[PDB]
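Scroll down for the structure; my scribbles are underneath it.
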4 protein chains.
Amino acid sequence: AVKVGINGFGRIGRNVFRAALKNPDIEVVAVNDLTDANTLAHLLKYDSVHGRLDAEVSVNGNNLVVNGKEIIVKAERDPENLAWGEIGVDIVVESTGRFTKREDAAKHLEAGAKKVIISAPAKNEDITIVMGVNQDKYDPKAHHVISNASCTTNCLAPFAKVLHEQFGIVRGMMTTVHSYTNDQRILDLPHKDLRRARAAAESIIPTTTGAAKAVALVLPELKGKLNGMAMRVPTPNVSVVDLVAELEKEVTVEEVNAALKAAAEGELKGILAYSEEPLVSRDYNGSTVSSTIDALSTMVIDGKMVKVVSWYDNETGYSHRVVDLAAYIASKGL
Amino acid sequence: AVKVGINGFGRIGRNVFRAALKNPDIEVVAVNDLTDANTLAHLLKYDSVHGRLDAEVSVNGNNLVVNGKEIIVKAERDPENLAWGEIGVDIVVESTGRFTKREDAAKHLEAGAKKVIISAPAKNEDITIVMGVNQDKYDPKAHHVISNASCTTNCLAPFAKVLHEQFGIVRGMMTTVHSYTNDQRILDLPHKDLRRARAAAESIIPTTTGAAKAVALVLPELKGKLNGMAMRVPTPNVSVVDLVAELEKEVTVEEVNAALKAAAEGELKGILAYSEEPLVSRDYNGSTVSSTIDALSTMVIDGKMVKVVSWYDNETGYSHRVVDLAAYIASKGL
Amino acid sequence: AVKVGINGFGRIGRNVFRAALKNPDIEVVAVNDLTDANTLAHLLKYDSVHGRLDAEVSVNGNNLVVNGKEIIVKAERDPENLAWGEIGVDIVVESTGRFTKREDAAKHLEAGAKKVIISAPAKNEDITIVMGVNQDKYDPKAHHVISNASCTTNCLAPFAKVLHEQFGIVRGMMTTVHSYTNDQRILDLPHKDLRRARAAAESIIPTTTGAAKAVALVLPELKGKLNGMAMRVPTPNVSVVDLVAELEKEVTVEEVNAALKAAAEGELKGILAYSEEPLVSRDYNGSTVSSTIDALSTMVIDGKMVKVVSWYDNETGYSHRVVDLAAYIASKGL
Amino acid sequence: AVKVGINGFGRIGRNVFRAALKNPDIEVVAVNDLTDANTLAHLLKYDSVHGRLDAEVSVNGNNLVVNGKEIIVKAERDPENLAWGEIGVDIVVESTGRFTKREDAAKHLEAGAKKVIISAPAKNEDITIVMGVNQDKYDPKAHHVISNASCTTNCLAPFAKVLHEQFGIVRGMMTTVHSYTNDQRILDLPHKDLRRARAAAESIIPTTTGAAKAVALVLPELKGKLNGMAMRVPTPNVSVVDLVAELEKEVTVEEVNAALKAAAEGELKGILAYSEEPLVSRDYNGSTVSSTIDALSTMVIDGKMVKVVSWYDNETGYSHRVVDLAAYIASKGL
């Protein structure tokens, strides 16, 4: 159905490709990337975190062959030159990480794509959608360059929505206990961020996150209510959001969990999940939802301050999200 | 000068021992442990987190010779039999982890020690002390079985005092991103806590902590105002407390860090440290203070909610503290 | 069809169980273990290495219920008392690690079993079998207490076979670069091996291995010909055998790889595997074969000294082997 | 006293700098790097593997201040323009790994330096020296561009020399169980070697090494006799060489170890060390010798085939060697 194009075949583009595999409504017809297809097929087939792909993968000249379908692999430095229109690609997933400003991402529209999905926080985008939270606010007439926000923001937004609507958030702080990402260094090497310059798998690393400020793009009533940071730790995947919120109503742990459980089971089914089991981060590896409440961690003090901890597979969850956004957009007409 | 005996020469016992070499007022004359002296001396000399003890260590019979000082190695299963008194031991550091109830810990006093310092949160102790917070409260005449609380309570208590005294805490919530300890399992193996049963070096494992509620023992005024949880991560030593608190006065980040810096430099000097550098966990391994403020992480929202981040080497800091209390108690009279 | 009883439900009991689930011809009717059924259902369901078991697991009083079937759980400290005979269990997988001496292991026979498989090296067993190497030497009339050797011996044996057979081994030395085990310590702690007393996820640990010398039990001709050690490294599963051997014949890499490859596709299929891809340890997690030749690592010197590197998932391969042997043994007459 | 300048201030230039501090005959007066002075000063101060520099470090505009001495920091892309001459730099440590061919590295002779030490295997160099094995072969007249080889060659060479000299090596094969390096990827990312594209802290990764053949440069009589490979494992520093060799003489475990211990104590004192303690990789972090024989692992089969296991701090020992080499060259005249 919707013919999709992926710019950048790094971790996110490959994870999106793996997510799309599972979808009959979306069809990845071409990727753009300067790495040789041999490398790229090796990387698609074998993953240290996600394991071997469940599909036969091979290389034909410069293209990829995944279960008999040949994937055109372009190798343009210029988005402008991708000719998405010529191969009937409607939607472009912009994952290089170099085209996050609207003017750079609109080059894919110039080349014929009809919509661009920036898989990361952007500048000047038409709209930032956090699926489950504000997809209803997408206007096909007016929104062509769309942001799917960050992994952290997709985790937080669903449950800040529930808490906010159900009890009202006065203010709140988050900390994300996150796995190392390809942004960090293996051993101490120069980095913009002096924290992130330190051997990644050796320390607990205080760092920044715009996740808390970005929840405002999807829930405007939370504008100026949240703040938070990050702690990168020696795990390669799965991270957790820890939110301390000062509520307007007086609650109990049970009320809170009960409201969280209802949204997961109803309105947010498939996005927000709820768990009453005592699991650890390796158990959420491969998870596709954007946030799972760790129900036994919910805690309340003086009936107004609540602590809510939620799990996210930061590579799978987010990737499933891009494919759903892709699908959602197309349903609104292209 | 004060003669000390240690019950249990595991990590805390070896750690206390290491710290004591540096305090000229203390003099460790005996340790009690079931392990053969060869292994204990191998373990004292060589440590994976702390490196090689700087001291000649040998075995003379069933004893250890550390810097040419004979250390009696008893191997008694019951505290009633240590007969501290024959050897002249005044203070006993109870670090087995087994005799934390008054009932067990008081047996050493029966055996002849003048005082007992339980190197863990205790039950029915005479008093629980956090050096820098309430050592003032110690009564030599009535307090004989003293608790040194935990590593995490020694971390939070000192900076909760400042916050509370400057701007007053309404309610707060903490999370400690903590290094794995010997209480966890290597591979999935049985355990009372199904969280702690999982491969410790492979995950992010939420677990409970009593460190928040235990602040109320040392700062009575914070009774029912703090709560928290822990997350053990794949690091061998060094932890971080993340406090989110609702203050009474509207404040600034600058005002919050100047109160803490002032404290660190004045009254709490040696206990509380203040850092304005972008350091990481490995940088604090070997740090002897109880709490180091990660000044670059202070945050406020709405002038009332603050986020404070404090570093601590859960094994080195706590140890120094134990020796500090020993030296402090002895200074009041035996 | 063949009813199996499992003595001990730790990692090997649990993996053997998980392995058995995939053979309709084996049926685990009962396990014997002192941990609570709540703790065992939990540990059966979630593994940090092996992931979630795809099977409905619940507790039914004192028993487990897995996929429809109800597994009786026993909690006998004494095998004498197991009454294998009355529940109709024919083969007992003895995997406690406490009854490796024929005499102890034989207690399962007194209680009703027909055969015993010791999942580890044994003392005075009737026979020690490496499936693919000597199951043909198994005698249903004379062999009742069987050993399945160790994980490492199952890796080495199959290709030492082939190498010896084709070219002839004069002398050889192995090193196994092995994953940490439940036998090591999280943090420096007393252990009989002073090397295994050190923090397992922090160092490269030289240690001993019986593996090399135990090949002689399956290939008598290599008696006195091989030797080796182990190095435990900071990974939780998957290991690698490195063999440097002096051959009697002049050979080339192509010669040795082709032989290795012929046996894997022929006689040793499903036990020995061959790979010309540049994979890493993680890619072998989940692997059921006993040994996978890393073909790109075969190396020759003076036509006579070869280096062969072979992979093994030391938890899964080994578990599939115990399952296969139970089925081989049943098949020869019970 | 001798004035050295470093080209490239990465881990090796910084490790050489730290080592230099101790050497009183050497004096680094300038470093060349494109990284700002701020990051550089941060990275020299704190190290995730070596700890905090015992030196006061600061920034004086674009330069570094280390214990009062202002170190000039140039930032030229091309060695010819470094004007070593005007600042009086006689020796240049070429640690970028970009100017390994003679012709490139000789560009520093053009900017005024008298000698260049390439801290890596080189191509067409005047001489490759392994300190303690062939430094006697150095000619001040004939040799201007010199290679210090690799960390791995520096570990093998000193003990292969001994074994051969004493027993005569017929053929041999090595495995280096190595720490990850800055050359590997944190998560699966493109790389020329598909083994090294794989998340480094998650696996055992086989890869090549030239250290084995590299030894003939230093011991020509072993030309064509050694070959070997590498296994990159999840540790940040400290590695071990595993040598299996076929000797010419019949030997005993005991004669092998005495020869090495004899080497260790006289001739090779400071290069080769000998250990009879059951230590682990962590115990060697900071070791400045090149090779440390793990006496407890020596093994013999048929009086002829032997196993020798040597420890090397791959960043510390190698650095001290460069410093040692810089001081030796200089002692012969400049």
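In order, the residues displayed for chain C correspond to 2-335 in Swiss-Prot numbering, which applies throughout.
Including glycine, each Cβ sits where the backbone N, Cα and C put it.
Among the features that Swiss-Prot reports, NAD(+) binding site is placed at C:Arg12, C:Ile13, C:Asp34, C:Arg78, C:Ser120, C:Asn183, C:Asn315. Taken from Swiss-Prot, the feature D-glyceraldehyde 3-phosphate binding site covers C:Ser151, C:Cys152, C:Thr153, C:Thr182, C:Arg197, C:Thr210, C:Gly211, C:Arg233, and the record attributes it to experimental evidence. What Swiss-Prot says about the mutagenesis result for C:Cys152 to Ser is this: Possesses a low residual dehydrogenase activity. Looking at Swiss-Prot, the entry for mutagenesis of C:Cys152 to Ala says: Loss of dehydrogenase activity. Per Swiss-Prot, the feature active site, nucleophile maps to C:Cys152. Looking at Swiss-Prot, the entry for mutagenesis of C:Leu190 to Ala says: In mutant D32G-S, a strong alteration of the affinity for NAD is observed; when associated with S-191. In mutant B-S, the recognition of NAD is slightly affected; when associated with 35-T--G-37 and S-191. Record note (Swiss-Prot), mutagenesis C:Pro191 to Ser: In mutant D32G-S, a strong alteration of the affinity for NAD is observed; when associated with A-190. In mutant B-S, the recognition of NAD is slightly affected; when associated with 35-T--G-37 and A-190. The unchanged residue is displayed.
Checked against C:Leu190 (mutagenesis position) by C-alpha proximity, the binding-site residues C:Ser120, C:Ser151, C:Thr153, C:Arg197, C:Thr210 yield C:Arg197 as the nearest.
Residues from the set of binding-site residues C:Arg12, C:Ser120, C:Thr153, C:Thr182, C:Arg197, C:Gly211 situated with their C-beta under 8 Å of a chain A C-beta: none. For C:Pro191 (mutagenesis position), the number of other Cβ atoms no farther than 10 Å from its own Cβ, over all displayed protein chains, is 17.
With a 10 A radius on its CB, C:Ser120 (NAD(+) binding site) counts 28 other CB atoms from all the protein chains.
Considering other CB atoms within 10 Å as the measure, the emptiest surroundings among the binding-site residues C:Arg12, C:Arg78, C:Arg197 are those of C:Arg78. All protein chains shown were included, and the count of other CB atoms within 10 Å of the CB of C:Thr210 (D-glyceraldehyde 3-phosphate binding site) stands at 21. Closest by Cα distance to C:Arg12 (NAD(+) binding site), from the binding-site residues C:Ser151, C:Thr153, C:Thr182, C:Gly211, C:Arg233, is C:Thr182. For C:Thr210 (D-glyceraldehyde 3-phosphate binding site), the spatially nearest entry among the recorded positions C:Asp34, C:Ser120, C:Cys152, C:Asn183, C:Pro191 is C:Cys152, judged by CA separation. Listed recorded positions: C:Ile13, C:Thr182, C:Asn183, C:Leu190, C:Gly211, C:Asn315. Those with a CB under 8 Å from a CB in chain B, in sequence order: C:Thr182, C:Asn183, C:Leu190. A gap of 26 Å separates the Cα atoms of C:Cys152 (mutagenesis position) and C:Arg78 (NAD(+) binding site). Note: the CA-CA distance between C:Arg197 (D-glyceraldehyde 3-phosphate binding site) and C:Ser120 (NAD(+) binding site) rounds to 22 Å. Taking the Cα of C:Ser151 (D-glyceraldehyde 3-phosphate binding site) as the reference point, the closest of the recorded positions C:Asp34, C:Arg78, C:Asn183, C:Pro191, C:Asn315 is C:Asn315. Comparing CA positions across the recorded positions C:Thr153, C:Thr182, C:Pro191, C:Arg233, the one lying closest to C:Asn315 (NAD(+) binding site) turns out to be C:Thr153. For the pair C:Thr153 (D-glyceraldehyde 3-phosphate binding site) and C:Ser120 (NAD(+) binding site), the Cα-Cα distance reads 12 Å.
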